[PDB]
Amino acid sequence: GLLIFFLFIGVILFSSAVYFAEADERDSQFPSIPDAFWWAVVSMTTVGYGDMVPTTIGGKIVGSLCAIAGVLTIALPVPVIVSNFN
Amino acid sequence: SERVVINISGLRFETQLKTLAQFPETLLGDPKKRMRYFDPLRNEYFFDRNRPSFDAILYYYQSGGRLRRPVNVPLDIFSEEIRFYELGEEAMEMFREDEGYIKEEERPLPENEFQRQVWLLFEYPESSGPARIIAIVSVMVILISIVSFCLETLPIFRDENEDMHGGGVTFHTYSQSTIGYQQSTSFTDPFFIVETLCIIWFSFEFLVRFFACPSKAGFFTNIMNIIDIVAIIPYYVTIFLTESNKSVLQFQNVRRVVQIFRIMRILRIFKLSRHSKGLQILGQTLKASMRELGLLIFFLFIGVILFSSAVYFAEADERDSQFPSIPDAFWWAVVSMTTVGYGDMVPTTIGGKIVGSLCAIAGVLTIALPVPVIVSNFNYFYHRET
Amino acid sequence: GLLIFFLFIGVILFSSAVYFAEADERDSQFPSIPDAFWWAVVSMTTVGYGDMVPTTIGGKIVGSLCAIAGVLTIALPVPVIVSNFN
C-alpha cells in the first residue's frame, strides 16, 4: 500500500507539473492533469511507451525528474517485499 | 565414569573418560597418545593451544559425532585443530562438506609419452608455452567463426546475387540464401572457405580430445564436450541434407530443417566457455538456480495471462483497438512487465490504462522476487573462485 | 568487463535469433544480424526505443526472452560494483 500511495503522490505531482508546463502550447499532448496521470505512471515505472511526451523545455525538466523520482519511489518499498518472499 | 580434566591454555574443560573412549583413534581417545600431555601435579592434560576451538572439539565427543565450527573461529585455525586432535578423515570430510567444500576429480593420460603429453596442450593452457599458443588460436578461430557467421547476413553481400532485382529464382542462389554460403568443392565462396576452415579446426580439437582423454566414457557428460560437438553438427548435417536433396523440389521440402541448423550455428558462441572463467561461473549459477529461474518464468506467465486478458476486454468495445485477441496482447503484457515498453501496442481507454498501470508495477515486483536469489548464487560461485 | 562480456554474448545470440525469425518477412525491420545488435542492446537494457520491433510470433518469443535475459544479465555483475562503491 505504501508503494501505491507514494506512486499516487508522484503521479499527481508530475502530472500537474507537466500539464502546466505544456499548457501554453498548441500541440500539447496533455489535455488535462488527469490525462497526464498515464504519462506519469508510464515514466515513473520507466515503461515509457512514448505515446505521450513533453515537448517544451519545462516539460522535459519535469519529465527528467519524474523518471528519477520513479526509480527511487519504487525502490524504497520493494526491498522489504523481496525480503518477505525470500 | 572416572572424570578427565583438559586444560586448554588455562581454560578448564571437564568430561567423563567414557565420553572420550567413544573415539579411540583420536588423540584424546587413545591413552598412549594423550599420555604426553598429562600433568601429574594437577591431574589434568594440558594443551598450549587455541581456546575458542576446543569447545566444539569436546562437543564432538559429547554429541557423538557433531563437529560444528564455532561462528567466531576462522576456518583455517579450526581445521588445524581438527587435525591436531586427530579426529580422522571421515570427520574432516563431513566437516568440509558442511563448510561448503569437497570435490576432486580428473584422471590423467596413461599412454604417457603420447596421449598424456597431447592431452596437456589441449586441456591445460598452463601445461606449457605451446599449450597457451593453442588456446589462443581457439579464441581466434571462435571469434572469427562468429564474425563470419554474422557478415553472412549483411545485405551488401547477400543482396548482391543473381536474383537481387526480383528477377527469376535459381536453385543455387536459393540454397545459398538458406544456408548462408555456397557449398561447392570449388571453394569459390569466401564464406564457405572461412566456415570450412573453422570447422576443420573445431573438428580437429573434438577429435583430439576424444582420442586422447583418460575416460572416453564420461566424455559426453562434460557440458564442454557437448558444446564442441554442437559446434560442428550444423556443418556436416547441412552437407548431408543438401547432397541428399540436390534438386529444387527436394530442397524446398527440407529447407526448414536446413534453416534450423543454420540458427544452431550461433551456439558456437559458447565454445568460449572453455576459455572464460566468468562464463563458467554463470553456467554453475544457472544450473544452481533452475527452481528460481522457473519460478520467474511461471510468475511472469501468470501475470502475462491476467493482464493480457484484462487489457483485451477493456479495449474490446473500441473500433481502434490495438488488441485483436488475448494471445496477441501477451506481447504487450511482457513488454510492459519487463518494462521494455516498445510502444507498438498501447491501451487507449481509461480501463486499459488502469490495467496497464498495474501491469507495469506488478512486473517490477514479479521480476524482483526471484532474481535476488539468482544474484546470490552467482555471487557465491563468483567469490568462491576469486 | 564481465558485464560487457555477458551483454556481448546475449546481444549476439538474440540478434541472431530475431534476425532469422523475421527473415522470411517482406516488412522485416532486421536487415542483418549486426543491425539487430542495436535492437538487442535496447531490449536487454530494457530501454526499448521502439524503432526496431519484431513483428512475427517467433520474433516476439525471441524478444520476450531477450528482455528477461537482459534483466538477469545486468543484475549479476552490478551488485559487486555497488558493494565496492559502498
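Using the numbering of Swiss-Prot, the residues shown for chain A are 329-414, in order.
Per deposition record, X-ray crystallography, 2.5 Å.
Cβ atoms are placed via backbone N, Cα and C, with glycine included.
According to Swiss-Prot, the protein has these features:
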MUTAGEN   A:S356 to A  Impairs N-glycosylation and abolishes expression at the cell surface
MUTAGEN   A:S360 to A  No effect on N-glycosylation. Abolishes channel activity of the homotetramer, but retains channel activity in the presence of a beta subunit
MUTAGEN   A:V381 to Y  Confers sensitivity to inhibition by tetraethylammonium (TEA)
MUTAGEN   A:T383 to A  Impairs N-glycosylation and abolishes expression at the cell surface
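In this structure the C-alpha atoms belonging to A:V381 (mutagenesis position) and A:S360 (mutagenesis position) are separated by 14 Å. Proximity of A:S356 (mutagenesis position) to non-local residues of its own chain (separation of 6 or more, Cβ distance below 8 Å) is seen for A:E350, A:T383, given in sequence order. Most Cβ neighbours within 10 Å, among the mutagenesis positions A:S360, A:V381, A:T383: A:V381 holds that distinction in the structure as shown.
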